[PDB]
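Peer 1: Before we start, here is the structure in question, set down as structure tokens.
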Protein chains: 2
Amino acid sequence: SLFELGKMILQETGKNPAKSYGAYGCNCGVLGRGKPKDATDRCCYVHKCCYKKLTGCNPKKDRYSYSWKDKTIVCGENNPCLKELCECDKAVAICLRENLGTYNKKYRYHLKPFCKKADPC
Amino acid sequence: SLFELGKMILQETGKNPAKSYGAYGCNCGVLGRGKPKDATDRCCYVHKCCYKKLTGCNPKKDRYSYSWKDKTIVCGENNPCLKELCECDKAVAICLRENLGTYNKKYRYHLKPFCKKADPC
């Protein structure tokens, strides 16, 4: 669920997830997808396409188990949907961390009319 | 949908909805409800309870029509669920405006996990 997502994002990036990613570019936090503004935004794009793949569970609402083991997010589910959901969330958190280097605050609260249509997932 | 909600919030409060209300206190934004931090947060609390009453539409994704008439949000007829949704959104936007005077930025990006469990709606 978004709780696990947010926790993962905090754990990977060390950043408050809402402030940094609650509305970043065309894909992070905002409703739906848009052409990514940058790598950070692209993480969220990928994440949303990751969500679109899921069948069996609700990415927003469904809680799942994961662990922090040797400073790695370790998904703790066997259920295929929750596992993939967890892995979607893990991937985005990692991706966000990995792209902090090009994170650009100007994309915080990016305005939707500046978003081009996203490529299909 | 979030689009109309954000627009109404913008219209009523004059504030960028994502920045000001995308993550505020225990109730504004994602992660359901929690004991409210302040009146602004209670607006979002009531809002979330309002959403729980909805049947037949998706508060997050379903767009609906409303008009700005005499500087008032006027929900379109839409259909019963969408109109009720519209009314939920209108109410929160109004509530947030009425309480802008005590908006406290310290609650922006409040870590919702650090929220006491909300009472049932």
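Chain A is numbered as in Swiss-Prot, which gives 17-137 for the residues shown.
Every residue gets a Cβ built from N, Cα and C, even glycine.
From Swiss-Prot, here are the annotated features:
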type    : residues    : note
MUTAGEN : A:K51 to A  : No change in myotoxicity when injected into mice. No change in myoblast membrane permeabilizing activities. No change in bactericidal activity. Decrease in calcium-independent damaging activity against EYPC:DPPG liposomes. Decrease in calcium-independent damaging activity against EYPC:DMPA liposomes
MUTAGEN : A:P52 to A  : Important decrease in myotoxicity when injected into mice. Decrease in membrane permeabilization of cultured myoblasts. No change in bactericidal activity. No change in calcium-independent damaging activity against EYPC:DPPG liposomes. Increase in calcium-independent damaging activity against EYPC:DMPA liposomes
MUTAGEN : A:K53 to A  : No change in myotoxicity when injected into mice. Decrease in myoblast membrane permeabilizing activities. No change in bactericidal activity. Important decrease in calcium-independent damaging activity against EYPC:DPPG liposomes. Important decrease in calcium-independent damaging activity against EYPC:DMPA liposomes
MUTAGEN : A:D54 to A  : No change in myoblast membrane permeabilizing activities
MUTAGEN : A:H63 to Q  : No change in myotoxic activities. No change in myoblast membrane permeabilizing activities. No change in bactericidal activity. No change in calcium-independent membrane-damaging activities. Shows no hydrolytic activity
MUTAGEN : A:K69 to A  : Increase in myotoxicity when injected into mice. Increase in myoblast membrane permeabilizing activities. No change in bactericidal activity. No change in calcium-independent damaging activity against EYPC:DPPG liposomes. Decrease in calcium-independent damaging activity against EYPC:DMPA liposomes
MUTAGEN : A:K87 to A  : No change in myotoxicity when injected into mice. No change in myoblast membrane permeabilizing activities. No change in bactericidal activity. No change in calcium-independent damaging activity against EYPC:DPPG liposomes. Decrease in calcium-independent damaging activity against EYPC:DMPA liposomes
MUTAGEN : A:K99 to A  : No change in myotoxicity when injected into mice. No change in myoblast membrane permeabilizing activities. No change in bactericidal activity. No change in calcium-independent damaging activity against EYPC:DPPG liposomes. No change in calcium-independent damaging activity against EYPC:DMPA liposomes
MUTAGEN : A:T118 to A : No change in myoblast membrane permeabilizing activities. No change in calcium-independent damaging activity against EYPC:DPPG liposomes. No change in calcium-independent damaging activity against EYPC:DMPA liposomes
MUTAGEN : A:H126 to A : No change in myotoxicity when injected into mice. No change in myoblast membrane permeabilizing activities. Important decrease in bactericidal activity. Decrease in calcium-independent damaging activity against EYPC:DPPG liposomes. Decrease in calcium-independent damaging activity against EYPC:DMPA liposomes
Peer 1: For A:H126 (mutagenesis position), which of the three DSSP-derived states applies: helix, strand, or coil?
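Peer 2: The residue in question, A:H126 (mutagenesis position), is coil (DSSP, three-state).
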Peer 1: Measuring Cα to Cα, how many angstrom lie between A:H126 (mutagenesis position) and A:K87 (mutagenesis position)?
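Peer 2: Pair distance, Cα basis, whole Å: 31 Å.
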Peer 1: Using C-alpha positions only, work out which of the mutagenesis positions A:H63, A:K69, A:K87, A:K99, A:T118 is nearest to A:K51 (mutagenesis position).
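Peer 2: Considering only the listed mutagenesis positions, the nearest one is A:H63.
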Peer 1: Round to the nearest Å and give the CA-to-CA distance linking A:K99 (mutagenesis position) with A:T118 (mutagenesis position).
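Peer 2: If we compare the Cα positions of A:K99 (mutagenesis position) and A:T118 (mutagenesis position), the gap is 29 Å.
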Peer 1: Taking the Cβ of A:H63 (mutagenesis position) as the reference point, list residues of the same chain whose Cβ is under 8 angstroms away and which are at least six residues distant in sequence.
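Peer 2: Same-chain residues close to A:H63 (mutagenesis position) (Cβ under 8 Å, separated by 6 or more) are A:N43, A:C104, A:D105, A:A107, A:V108, A:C111.
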Peer 1: Nearest to A:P52 (mutagenesis position) by Cα distance: which of the mutagenesis positions A:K69, A:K87, A:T118 is it?
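Peer 2: It is A:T118, whose Cα lies nearest.
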Peer 1: Given a 10 Å Cβ-Cβ cut-off, pick out the one of the mutagenesis positions A:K51, A:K69 that has the most other Cβ atoms nearby.
Peer 2: A:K51
Peer 1: Between C-alpha atoms, which of these mutagenesis positions comes nearest to A:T118 (mutagenesis position): A:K53, A:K69, A:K87?
Peer 2: A:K53
Peer 1: Do you know offhand how many angstrom separate A:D54 (mutagenesis position) and A:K69 (mutagenesis position) by C-alpha?
Peer 2: 23
Peer 1: Radius 10 Å, atoms counted are CB only; among the mutagenesis positions A:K53, A:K87, which position scores highest?
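Peer 2: Output for this query is A:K53.
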